[PDB]
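Everything on this sheet refers to the single structure shown next.
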Amino acid sequence: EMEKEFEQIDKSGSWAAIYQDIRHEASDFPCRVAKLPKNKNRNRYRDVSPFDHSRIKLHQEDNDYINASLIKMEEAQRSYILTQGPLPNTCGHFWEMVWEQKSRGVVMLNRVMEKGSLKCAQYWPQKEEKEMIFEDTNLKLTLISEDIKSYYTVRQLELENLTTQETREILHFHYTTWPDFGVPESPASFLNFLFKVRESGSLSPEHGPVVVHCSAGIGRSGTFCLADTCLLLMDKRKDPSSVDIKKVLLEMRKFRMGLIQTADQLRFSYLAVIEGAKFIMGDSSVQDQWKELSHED
Ligand SMILES: CC1(C)CC(Nc2cccc(-c3sc(C(=O)O)c(OCC(=O)O)c3Br)c2)CC(C)(C)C1
């Protein structure tokens, strides 16, 4: 049981060992496509690549490669696309993926610039009057509105397939205070944000998989998805004790390498799930509590 395991690991200060054990047992599959010479400039990080068996394929004959993985959690019955921060040359690809995969929401857990360095391209419009057109993929993106909070911003986008003139609304959830290689300031602020995504309907099975990205698409993104999946597994069974977090993380890692970068991100995952469990099991006050504690105003 996660709560007992957490206290046991915390008492013996062995999170480093626990995390390294996950790295040791983690799946290993080929990423031949990602490693092809022609795709070198489509990868932000040389060592972070999507496995061939679960990579997202762009629907185009020229080059279908993007650095993104489909994390399909069979038991939980929820899918996520984890991808890198789009590069200056892959923004059209990014939105082509969102369109073709029918995603309704995009979760960004990083800031464009972090520690002096540029972790992601500016792949959405910042002003209503200046919409973006991705000529290579023939798509138009317009900022419709945005709700700015103290540590996160929710953006309403309109994505147009210029070829068919079909239009779709995309919700952008920008987490703006999650330190790279770090953890959210508190379980409350993380949960408040996750529930924002959840309550938007973006995670519904009626839409395509939600797209989740930080910089490399594995550390912060992995932490976000592990917490959400665990709460879902717990929810479907209404039994917190039946969830093996480490086992869930390893399942996730069969679809994308490196999920969760640090031992503290893993530790935080337990914290978030344990706290979130209160809501799952029918506490109607914690949600408002988290909102208050998050200081979003
Ligand atoms: C064990 C190991 C060799 C470690 C290796 N680490 C490895 C290799 C290349 C890049 C990264 C990065 S850079 C970065 C950032 O925002 O700058 C990251 O995001 C931080 C965050 O989101 O918290 C991560 Br993650 C990590 C990743 C692979 C999968 C190669 C396995």
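Shown for chain A, in order and in Swiss-Prot numbering: 2-298.
Note that Cβ sites are derived from N, Cα and C of the backbone, with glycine treated the same way.
The following features are taken from Swiss-Prot:
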- 3-277: domain 'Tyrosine-protein phosphatase' (DOMAIN)
- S50 to A or D: No phosphorylation (MUTAGEN)
- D181 to A: Substrate-trapping mutant (MUTAGEN)
- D181, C215, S216, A217, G218, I219, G220, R221, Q262: substrate binding site (BINDING)
- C215 to S: Catalytically inactive mutant; abolishes sulfhydration (MUTAGEN)
- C215: active site, phosphocysteine intermediate (ACT_SITE)
Worksheet entry | Most Cβ neighbours inside 10 Å, all chains, among the binding-site residues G218, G220 | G218
Worksheet item: If the substrate site is taken as the center of the Cβ atoms of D181, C215, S216, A217, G218, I219, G220, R221, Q262, which further residues of that chain fall within 8 Å of it by their Cβ?
Response: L110, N111, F182, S222, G223
Fill in: Shortest C-alpha distance to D181 (mutagenesis position) - which of the recorded positions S50, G218, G220
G220
Response to the item:
Taking only the CA atoms, the spacing between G218 (substrate binding site) and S50 (mutagenesis position), expressed in whole angstrom, is 10
Worksheet, complete the sentence: If we take the residues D181, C215, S216, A217, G218, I219, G220, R221, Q262 that the record assigns to substrate, their largest CA-CA distance in Å comes out at 12
Fill in: Contacting recorded positions for ligand 1, chosen from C215, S216, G218 when the Cβ sits under 6 angstroms of any of its atoms
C215, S216
Worksheet, complete the sentence: Within 10 A of the CB of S50 (mutagenesis position), the number of other CB atoms across every chain shown is 22
Discussion item. With the cut-off set at 10 Å between Cβ atoms, which of these binding-site residues ends up with the most neighbours? Options: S216, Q262.
Written reply: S216
Worksheet item: Taking the Cα atoms as reference points, how far is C215 (mutagenesis position) from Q262 (substrate binding site) in Å?
Response: 12
Item to complete: If we count other C-beta atoms within 10 Å, could you say which of the mutagenesis positions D181, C215 has the fewest?
Response: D181
